[PDB]
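Worksheet: one structure, shown below.
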Amino acid sequence: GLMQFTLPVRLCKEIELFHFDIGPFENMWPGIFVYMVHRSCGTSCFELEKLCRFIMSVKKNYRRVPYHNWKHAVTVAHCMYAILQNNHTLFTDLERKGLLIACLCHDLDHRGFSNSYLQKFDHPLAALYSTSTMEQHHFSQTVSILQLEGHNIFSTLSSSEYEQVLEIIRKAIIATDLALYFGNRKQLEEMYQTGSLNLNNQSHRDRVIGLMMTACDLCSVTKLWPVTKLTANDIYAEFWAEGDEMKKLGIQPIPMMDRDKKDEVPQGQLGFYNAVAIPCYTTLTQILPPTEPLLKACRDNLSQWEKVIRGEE
Ligand SMILES: COc1cccc(NC(=O)Nc2ccc3nc(C)c(C)nc3c2)c1
Ligand SMILES: [Mg+2]
Ligand SMILES: [Zn+2]
């Protein structure tokens, strides 16, 4: 196990920054992920034979959709890497192990549809899981892959440490349900502003890990404008697809998902920066000061969307 992964100089440098884009070379993304684990965790955390076999089974069970794809998984894992590297001593060995795997797995077997469209379609998964429908499925898919012959990357953990990591991964994945983020951020807001926030309180850590997961999940709004803008097309390609499918069930969908209402996208993006993205990275910056560069980048991209509306581009 004296085999390190190395990246070219430019990647080796930019991968440490929050705004890093992992590039269009699909075949470099596994090595980028392993590189991040080795540096975040240790070269010993995982048996490389098993990690590599886990990664490629995880890749396979992500679909060919415009946004909720294998690129998203690795992109979300890189944001978590940057958060963990910039907050060295606040996280247990198990939490670093668990959260990078949770980020890679967080959207397993996503089809490009919201929990809402599964409910109105009456998809079988909506009957199996009444809330956080896709997220419970994503955690299901994660456990399934972990139990394949030769895929159990945690094998060398004790029974209770193994229970702790699957529990970290379950809550981390469930927290990527944006419906739950509002209450979670509201509670974290009050806890930090009445001084009751306490990182030795497990139920507090849980909330703070959940906010990190939302932050990593939304990290496209924290990239340089050209990456943010080009990722928005992919996000809206899924939204408009779901809108089309709503119209096939005989329901006018929200404007956000109606491809006849593209003109409304810039204003809809302001709503999302102001209601979701800026509050998210604000509370995270208050709790984890060194994640400020995510808040600053998000503010720069809000400004870029205001300029789009003003016709300046
Ligand atoms: C009540 O129903 C609500 C309320 C608040 C938010 C939501 N959900 C909601 O708006 N989802 C969006 C929209 C635009 C987005 N734009 C970008 C670039 C990214 C990364 N994520 C987005 C997520 C639903
Ligand atoms: Mg998701
Ligand atoms: Zn996601």
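All residue numbers given for chain A refer to Swiss-Prot; the residues shown span 724-1036 in order.
The deposited model was determined using X-ray crystallography, 2.3 Å.
Placement of Cβ uses the backbone N, Cα and C atoms for every residue, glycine included.
Taken verbatim from Swiss-Prot:
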type: BINDING; residues: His791, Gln992; note: 3',5'-cyclic GMP binding site
type: ACT_SITE; residues: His791; note: active site, proton donor
type: BINDING; residues: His795, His829, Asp830, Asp940; note: divalent metal cation 1 binding site
type: MUTAGEN; residues: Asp830 to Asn; note: Reduces activity 1000-fold
type: MUTAGEN; residues: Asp830 to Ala; note: Loss of activity and of zinc binding
type: BINDING; residues: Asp830; note: divalent metal cation 2 binding site
Could you tell me which of these recorded positions, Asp830, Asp940, has the greatest number of Cβ atoms within 10 Å of its own Cβ?
-> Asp830
Which recorded positions of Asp830, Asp940, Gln992 contact ligand 3 in the sense of C-beta under 6 Å?
-> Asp830, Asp940
Provide the three-state secondary structure of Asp830 (mutagenesis position) computed with DSSP.
-> coil
Residues with Cβ closer than 8 Å to the Cβ of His829 (divalent metal cation 1 binding site), same chain and 6+ apart in sequence?
-> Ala796, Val799, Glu858, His861, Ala895, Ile896, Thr899, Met936, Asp940
Would you list the other residues of this chain near divalent metal cation 1 - those whose C-beta lies within 8 angstroms of the C-beta centroid of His795, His829, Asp830, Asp940 - in sequence order?
-> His791, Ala796, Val799, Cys826, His833, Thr899
Look up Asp940 (divalent metal cation 1 binding site) in the DSSP assignment and report helix, strand or coil.
-> helix
Should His791 (3',5'-cyclic GMP binding site) be counted as helix, strand, or coil on the basis of DSSP?
-> coil
